[PDB]
Amino acid sequence: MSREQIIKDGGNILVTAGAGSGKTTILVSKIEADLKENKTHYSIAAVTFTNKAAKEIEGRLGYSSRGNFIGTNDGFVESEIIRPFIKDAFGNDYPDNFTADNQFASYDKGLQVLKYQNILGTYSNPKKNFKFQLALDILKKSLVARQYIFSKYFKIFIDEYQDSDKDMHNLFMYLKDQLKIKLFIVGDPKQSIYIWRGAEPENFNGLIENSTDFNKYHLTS
Amino acid sequence: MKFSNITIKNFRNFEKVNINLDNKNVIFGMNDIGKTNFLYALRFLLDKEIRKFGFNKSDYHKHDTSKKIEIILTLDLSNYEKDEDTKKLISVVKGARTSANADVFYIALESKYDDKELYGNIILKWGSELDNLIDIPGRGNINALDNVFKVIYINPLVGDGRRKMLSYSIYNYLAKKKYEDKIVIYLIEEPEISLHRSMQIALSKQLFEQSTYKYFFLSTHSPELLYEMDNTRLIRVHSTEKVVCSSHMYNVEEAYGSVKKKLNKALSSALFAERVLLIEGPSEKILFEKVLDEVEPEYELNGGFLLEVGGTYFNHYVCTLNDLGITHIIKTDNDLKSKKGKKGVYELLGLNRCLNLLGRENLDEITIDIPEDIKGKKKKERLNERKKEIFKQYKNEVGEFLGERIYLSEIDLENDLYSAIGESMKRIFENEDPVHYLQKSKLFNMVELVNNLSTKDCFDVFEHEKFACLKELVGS
Amino acid sequence: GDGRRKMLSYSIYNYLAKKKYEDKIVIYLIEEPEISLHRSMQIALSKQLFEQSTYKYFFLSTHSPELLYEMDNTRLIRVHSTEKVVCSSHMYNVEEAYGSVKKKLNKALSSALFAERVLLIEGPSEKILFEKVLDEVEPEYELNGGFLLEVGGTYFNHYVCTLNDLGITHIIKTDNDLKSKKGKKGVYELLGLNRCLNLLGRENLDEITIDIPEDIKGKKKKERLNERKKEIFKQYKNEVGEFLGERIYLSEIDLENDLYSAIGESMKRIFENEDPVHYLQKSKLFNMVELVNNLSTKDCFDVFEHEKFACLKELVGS
């Protein structure tokens, strides 16, 4: 079946797979194949929505001294973009300390909380994201941030793309286009029950029905 | 992308030393203690198996453990776009860089002695700004800096030259496949211990014309290893008790392309000297060797050298020697070269070669009638009179030359030698004009002359004013 | 540095083995003394070994020609580079005639002892030309055991005796020279033929006389002497054939004319508006640099493959 046409493909890929298809198995197989094939210094990043899937993938992959990021997409920005390069973009007064109750309805008040209060902000409206817009803002203001992101990873694995806001799409597409980093997207179109958290199913469907540089496969197993 | 500089303070016999670097570096000199301590400092900074231990009381300068050891290395990150080693460095460093300083990086070492525990702890830092460095993170026995650099140390100790070459080959084709994800630096210490000459030349070609040795530091006592040198830093350690170092960025110009094998062979043996006298041909070699053997037999034991320059300009040799701190003396004579094509116009070759070493360059040409009737000795004396006039005209320039240790003859060396030993030359060259006869066969007649010179003639030549370069060579 | 400690060790050896062993026969075995030694210290040790009475008996193994700068009155033993041990030995001495140039012979011959084939040349012009040509054609000739030796203004006997006795292949390239005798005018010595004959056991030859009227001078005299050289070369044809069997190559006139016979068109191109040979012979050193700076690979392969340059094929082992 098509499960052998994926491991042999290197680049941008989609996998429109429904429930019970075995997304974890194919994701782990592709990750292991990519790591075994490549002999350079580059790494991979696997971004999920829950800590359970992150821990499952971490346990399945094993142990290595190569630095790969496995975790949630909220931890990705905090660990890679915001915490290291916040002061290089805005200034030395902006703090890199935070432990995240204090949600507001504006971006400027989010910056004010992060600075004066010294705690990561939030938004009251679930249709808009503070983390993934601040991350993209930092990426466009810091040259060393973009340099590190380009020098570090050669592929990023994304799963459950249907439950993604517009800010997540913006950041991922910025990475794909402006920084020339490959993407591996897996998602079920009919699993948008998380719409109560601001999920936008239109992004995955638009990618499926309009993308020209994406290779598309479907799994019925 | 590029190594730039290194600073060492209060470490062993180093007190405060600043050395400029490149990717390929060669260190040479007569100290032989600072040369090894240089590589030890490099190993301490970049080698985890050496840094794994601490610093003793003997590692501090003057054994005064109340001072701090600092070793700091500088890199250039200008070619991030075209280099993949810059990415290897940048992927482990994240946050220690700033955008205003995106092209320079620092790696530092610091040690302070503990008198109660009798231990010297080593702590590493990097940063883009030298006034704001932070500790390199790590867990357990491992460091974040150990993920980047792979230091390969080569030493013959701790026919058989073929076994050495096999060792070099296995090194070259092992460090490639296994370390495609690291930055590899080679430290080669005296590779000529029990090595045949041709094998030394082969290793020189490997070092300077193969891509397997992008970064290395080499210590050598042999000029055969330097037959192929190009695009390298030469670091010279001065022969004193206080460590003093001079460095030069060596290159060969595209103009000096067809004679590159002669420049390298000539200059390799002069790098291991203290004073060098630059001469033209083998006649001067014969004469000065005879005179020095008669007067100063041990001139070459004390660091003297005679260098044959040939048919080129002095810039290439003088730049290197001056930058390395070696004293250079030049003896030349006033030459007129007939221009290619038009007849009757000559070039002030000697004056031009002497001027180009003073920054001032080139001079206008001259024209001499030389009617077709005259020919032979008459033409020679006509040209000699013109040379005398030219020499008298530029007296101030000649006085400027003498201040730079440049000695230009009015006509030639034969006439200067006559002005000193004319009676002896008349005796030996019976029934001829000594200068004219000596100028017929330069090589055989010079041997005839030296075979009939006594100690009195040698001391007459040595003590003359026209031969003041020989006193400079032997240090008076 | 540590070489000074080595010199101190040598001094203590010398002034300890004397007082303590005045009643014994002392033999020194010195093995590779140049391991971590500066060049000047190697020269000093050479002087100590060959000009001091403390070392009456010794055996020395070396890889360095700087230790041999002072050699005299010694056996040189050469071990051939094979699997079966083969050795050649020579009793080296320097004649009283070769007394004022002894420092040049030793320096020249020290580096040729560590070679397999040696080509003996005259001056730096041939050095420049052959270095350019070999770098173009055979870049690794010196890695395989080739050497170029500048002989200068002496005879070939001193070098050839040593090299032949040690088993090293020697090639000689020379040209027909006439040297005006000291004193009487109009008589010249067949210097090139005499130097080539002395290597065949036969020695010296009768002189010749050429009119050379006082009217002619310059290029006319040069061509008169060149015609005389051509006649001399044609006269002793059998001797030249004998020379060729000993790996001795004598030019009819000079190297400039042999180079013309090979690359005349290129020389005319480069030396525009002059006679190539006459212009090239004005300034020997600068004009050779001018020539080599404008030669291509085609010219180098033309020179290499010519019959007048068959010594270069001998040097590289064909």
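So for chain C, numbering is Swiss-Prot's, and the shown residues are 258-575, in order.
According to its header, the structure was obtained by electron microscopy, 3.0 Å.
Cβ atoms are placed via backbone N, Cα and C, with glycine included.
In Swiss-Prot, the entry for mutagenesis C:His320 to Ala states: Retains endonuclease activity, ATP only partially inhibits endonuclease activity. The structure shown retains the original residue. Among the mutagenesis experiments that Swiss-Prot reports, C:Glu379 to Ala is described with the note: Loss of endonuclease activity. Here Swiss-Prot flags C:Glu379, C:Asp463, C:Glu464 as divalent metal cation 1 binding site. Per Swiss-Prot, the feature divalent metal cation 2 binding site maps to C:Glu383, C:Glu513. Among the mutagenesis experiments that Swiss-Prot reports, C:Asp511 to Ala is described with the note: Loss of endonuclease activity. One entry in Swiss-Prot concerns the mutagenesis experiment C:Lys541 to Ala. Its note says: Loss of endonuclease activity.
Sequence features annotated in Swiss-Prot and their locations in the structure.
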residue  : record                               : CB count, 10 Å
C:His320 : mutagenesis position                 : 19
C:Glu379 : mutagenesis position                 : 18
C:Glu383 : divalent metal cation 2 binding site : 16
C:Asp463 : divalent metal cation 1 binding site : 6
C:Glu464 : divalent metal cation 1 binding site : 12
C:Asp511 : mutagenesis position                 : 17
C:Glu513 : divalent metal cation 2 binding site : 21
C:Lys541 : mutagenesis position                 : 16
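Using a cut-off of under 8 A between C-beta atoms, the recorded positions C:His320, C:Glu383, C:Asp463, C:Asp511, C:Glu513 that neighbour chain B are C:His320.
For the recorded site, C:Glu513 (divalent metal cation 2 binding site), the DSSP three-state label reads helix. In this structure, the CA atom of C:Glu464 (divalent metal cation 1 binding site) is 25 Å away from the CA atom of C:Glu513 (divalent metal cation 2 binding site). Annotation: no binding-site residues among C:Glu383, C:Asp463, C:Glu513 have CA atoms within 10 angstroms of the CA of C:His320 (mutagenesis position).
Reported as a whole number, the C-alpha separation between C:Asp463 (divalent metal cation 1 binding site) and C:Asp511 (mutagenesis position) equals 21 Å.
Reported as a whole number, the C-alpha separation between C:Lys541 (mutagenesis position) and C:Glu383 (divalent metal cation 2 binding site) equals 10 Å.
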